[PDB]
Amino acid sequence: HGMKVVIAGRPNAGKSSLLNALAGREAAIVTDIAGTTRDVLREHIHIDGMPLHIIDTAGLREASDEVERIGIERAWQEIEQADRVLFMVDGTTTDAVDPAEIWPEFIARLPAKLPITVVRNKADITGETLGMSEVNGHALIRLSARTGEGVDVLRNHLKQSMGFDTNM
Amino acid sequence: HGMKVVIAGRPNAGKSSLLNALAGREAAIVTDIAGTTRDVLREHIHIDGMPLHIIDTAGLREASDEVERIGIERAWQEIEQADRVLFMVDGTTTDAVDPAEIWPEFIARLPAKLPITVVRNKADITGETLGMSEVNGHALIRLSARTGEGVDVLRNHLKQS
Ligand SMILES: Nc1nc2c(ncn2[C@@H]2O[C@H](COP(=O)(O)OP(=O)(O)O)[C@@H](O)[C@H]2O)c(=O)[nH]1
Ligand SMILES: Nc1nc2c(ncn2[C@@H]2O[C@H](COP(=O)(O)OP(=O)(O)O)[C@@H](O)[C@H]2O)c(=O)[nH]1
Ligand code: ALF
Ligand code: ALF
Ligand SMILES: [Mg+2]
Ligand SMILES: [Mg+2]
Ligand SMILES: [N+]
Ligand SMILES: [N+]
């Protein structure tokens, strides 16, 4: 059961690290090498009983080999079918918070009704204030997938935003 | 719930192809490049009502690529914890059917008593008679993960076993 949250963004942003933080398990390989993840990885999790599918994808860039090209094509296929996208941003590589200043082509390609949460990762390095805010109507979260600081704010956000109804 | 079936073997054996055949979707990326799969891939399926976790792994070898090396260590970790291993052999690379001939080091490393099914893949290229047999007490299945021929025999085997 549960809605689909897709984690997407540039290589090395910390997407698999976030998947692992959310799954509470080393589900995905994490290294400092861009293009570590190629296959789509999915974890089914629960937050206070609410089921949720978390989907980790290949970092989006010009592909360095055929496998990574296919992983990126599949990433877009998952984004297109997502219920929400977590746009993961390496906070050390940009100071911009509005995703139109970060990567407008990414934002523009997203399906019309698809909600996006901007996740500024690596707050442990940048020293940004942890937690939730808003920018141009998008949820904005600052956290560290590596240390786990601020990931509870994301969990609460997913709890509050990814709900659905059901019966027998 | 459901038992854990781990598909394991050399690179390019057709492990991800078999995952995709069993899962009925393009769950894993398939190419002719050794070391395509590195992360462990898991698909929960039901076969005629029976729940199974089918687990696809990095082809086993001494890899140079750091990520493939990690995937191979993780493949061994899955094998260690499996309820059955499907040992996939590329039928085009050997006529041998006994896994002791094919790759004794692999068979010897498996947990004591972990059941192993030898799967001779690429029967569409070799012309081998599809279906189930046995070798030295091991189940042996000849099939083509690409065309799907003989995969029904594997499905029935998993249900039975
Ligand atoms: N300092 C710090 N490093 C991080 C954080 N999140 C990820 N990393 C590192 O960034 C690199 C890439 O992480 P990974 O999860 O593989 O990125 P992906 O390619 O987007 O999946 C790895 O060296 C991670 O350990 C973080 O919050 N803080
Ligand atoms: N002709 C034929 N090719 C196959 C079959 N199964 C896999 N292949 C090919 O073998 C290559 C490796 O397949 P793949 O599933 O990625 O191998 P893996 O590394 O073991 O996962 C690919 O080019 C596949 O299309 C088969 O049954 N018949
Ligand atoms: F660069 Al990656 F998963 F390794 F997006
Ligand atoms: F060589 Al592979 F999955 F690509 F075992
Ligand atoms: Mg990754
Ligand atoms: Mg594979
Ligand atoms: N990475
Ligand atoms: N492959």
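Just so you know, the numbers here start at 1 and follow the chain as drawn.
The way this entry was determined, per its header, is X-ray crystallography, 1.9 Å.
Cβ coordinates are placed from backbone N, Cα and C, and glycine is handled just like the others.
The K(+) binding site annotation in Swiss-Prot covers A:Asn12, A:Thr31, A:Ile33, A:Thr36. For A:12-17, A:31-37, A:56-59, A:121-124, A:144-146, the entry in Swiss-Prot reads GTP binding site. Residues or ranges marked as Mg(2+) binding site by Swiss-Prot: A:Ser16, A:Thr37. Per Swiss-Prot, domain 'TrmE-type G' is recorded for A:2-163. Among the sequence features in Swiss-Prot, the mutagenesis site A:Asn12 to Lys (Swiss-Prot position 226) is noted as follows: 70-fold decrease in GTPase activity. 2-fold decrease of affinity for GTP. Swiss-Prot gives this note for the published mutagenesis A:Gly14 to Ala (Swiss-Prot position 228): Loss of GTP binding and hydrolase activity. Completely impairs tRNA modifying function. According to Swiss-Prot, the experimentally introduced change A:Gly35 to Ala (Swiss-Prot position 249) is described as follows: 22-fold decrease in GTPase activity and 7-fold increase of affinity. According to Swiss-Prot, the mutagenesis experiment A:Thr36 to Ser (Swiss-Prot position 250) carries the annotation: 1.8-fold decrease in GTPase activity and 1.5-fold increase of affinity. Looking at Swiss-Prot, the entry for mutagenesis of A:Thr37 to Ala (Swiss-Prot position 251) says: 92-fold decrease in GTPase activity and 59-fold increase of affinity. Quoted from Swiss-Prot for the published mutagenesis A:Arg38 to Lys (Swiss-Prot position 252): 2-fold decrease in GTPase activity and no change in affinity. A mutagenesis experiment is reported in Swiss-Prot for this position, A:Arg38 to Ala (Swiss-Prot position 252), and the note states: 7-fold decrease in GTPase activity and 6-fold increase of affinity. In Swiss-Prot, a published mutagenesis experiment is listed as A:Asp39 to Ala (Swiss-Prot position 253), annotated 9-fold decrease in GTPase activity and 13-fold increase of affinity. Record note (Swiss-Prot), mutagenesis A:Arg42 to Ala (Swiss-Prot position 256): 2-fold decrease in GTPase activity and almost no change in affinity. The unchanged residue is displayed. In Swiss-Prot, the entry for mutagenesis A:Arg61 to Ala (Swiss-Prot position 275) states: 6-fold decrease in GTPase activity and 1.9-fold increase of affinity. The structure shown retains the original residue. Mutagenesis annotation in Swiss-Prot: A:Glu68 to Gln (Swiss-Prot position 282), described as 370-fold decrease in GTPase activity; the structure shown retains the original residue. Under its mutagenesis entries, Swiss-Prot includes A:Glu68 to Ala (Swiss-Prot position 282) with the note: 1900-fold decrease in GTPase activity. In Swiss-Prot, the entry for mutagenesis A:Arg74 to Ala (Swiss-Prot position 288) states: 1.7-fold decrease in GTPase activity and 1.5-fold increase of affinity. The structure shown retains the original residue. A:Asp124 to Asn (Swiss-Prot position 338) appears in Swiss-Prot as a published mutagenesis result, with the remark: Strong decrease in GTP binding. Does not affect hydrolase activity, but has 10-fold higher affinity for XTP than for GTP. Partially impairs tRNA modifying function.
Location within the structure of each feature annotated in Swiss-Prot.
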residue  : record               : contacts (Cβ under 8 Å, 6+ apart)
A:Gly14  : mutagenesis position : A:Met88, A:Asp90, A:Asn121, A:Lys122, A:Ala145, A:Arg146
A:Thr31  : K(+) binding site    : none
A:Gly35  : mutagenesis position : A:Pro11, A:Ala58, A:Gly59, A:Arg61, A:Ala63, A:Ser64, A:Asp65, A:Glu68
A:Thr36  : mutagenesis position : A:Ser16, A:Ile29, A:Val30
A:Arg38  : mutagenesis position : A:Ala58, A:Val67, A:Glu68, A:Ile70, A:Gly71
A:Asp39  : mutagenesis position : A:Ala58, A:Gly71, A:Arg74
A:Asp124 : mutagenesis position : A:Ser144, A:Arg146, A:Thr147, A:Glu149
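Neighbour counts of Cβ atoms within 10 Å were compared across the binding-site residues A:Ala34, A:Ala58; the minimum falls on A:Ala34. Those recorded positions from the list A:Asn12, A:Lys15, A:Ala34, A:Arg38, A:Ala58, A:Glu68 that have a Cβ under 8 Å from chain B Cβ atoms: A:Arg38. The Cβ of A:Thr37 (mutagenesis position) has A:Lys15, A:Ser16, A:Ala28, A:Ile29, A:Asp56, A:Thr57, A:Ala58, A:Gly59, A:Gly71 as same-chain neighbours under 8 Å, each 6 or more residues away in sequence. All protein chains considered, the CB of A:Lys122 (GTP binding site) has 23 other CB atoms within 10 Å.
Rounded to a whole number, the C-alpha distance linking A:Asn12 (mutagenesis position) with A:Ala34 (GTP binding site) is 5 angstrom.
In this structure, A:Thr37, A:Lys122, A:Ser144 are the recorded positions from A:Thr37, A:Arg38, A:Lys122, A:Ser144 whose C-beta falls under 6 Å of some atom of ligand 1. Ranking the recorded positions A:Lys15, A:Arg42 by how many other Cβ atoms lie within 10 angstroms of each Cβ puts A:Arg42 at the bottom. By the rule that a residue counts when its Cβ sits under 6 Å from some atom of ligand 7, the recorded positions A:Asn12, A:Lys15, A:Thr36 yield A:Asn12, A:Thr36. Counting every protein chain shown, 23 other Cβ atoms lie within 10 Å of the Cβ of A:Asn12 (mutagenesis position).
According to DSSP, A:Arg74 (mutagenesis position) is assigned to a helical segment.
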